[PDB]
Amino acid sequence: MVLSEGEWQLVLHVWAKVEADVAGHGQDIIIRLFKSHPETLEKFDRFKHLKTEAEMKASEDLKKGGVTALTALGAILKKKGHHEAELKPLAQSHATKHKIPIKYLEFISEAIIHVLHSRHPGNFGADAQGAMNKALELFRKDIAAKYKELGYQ
Ligand code: HEM
């Protein structure tokens, strides 16, 4: 699969709004992930004790981790598919150190789409959401191929 430039521009135009406040978007996305799929919280040894959304919102560590994760995703998206170099360390850590199944990358993709749909109707109409889904699908397809090369799943 290959995105068109027009599709990449829809992706980047909503990402530009994420970047007004990546920390707040990261909190919403990670909290949505943990609420929709609580099993995913068990993968975060630093956070797995948190019991409520209030505790999650107050966690400086969770906020910082959301900034780190979304910034890495943003760098991937800005490569517009030419992301081999960026996927290498991310695939290795997520396959081998953190043990994140592809299914959980699907869950976080769903959380990203949900939060962008809620926060950014001006830049996340149907065409823009379709483009973001395509970009995240490409990300997951390429990282899954790397997982397999690395010996995981
Ligand atoms: C868009 C998808 C994702 C991106 C771009 C991303 C990015 C990152 C980055 C950059 C780091 C720090 C460097 C590293 O260890 O690789 C990290 C750490 C981590 N990620 Fe992800 N991640 C994603 C999805 C997930 C998911 C779905 C989970 C679990 C369900 C997860 C679990 C973790 C954990 C446990 C750490 C270590 C956190 C810590 O040290 O406290 N990641 N991630």
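Header says: X-ray crystallography, 1.4 Å.
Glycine too: its Cβ is placed from the backbone N, Cα and C atoms.
Pulled from Swiss-Prot, these are the features on record:
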type    : residues      : note
BINDING : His94         : heme b binding site
VARIANT : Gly122 to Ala : In metmyoglobin
C-alpha spacing of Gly122 (variant position) relative to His94 (heme b binding site), in angstrom: 33
Where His94 (heme b binding site) falls in three-state DSSP terms: helix
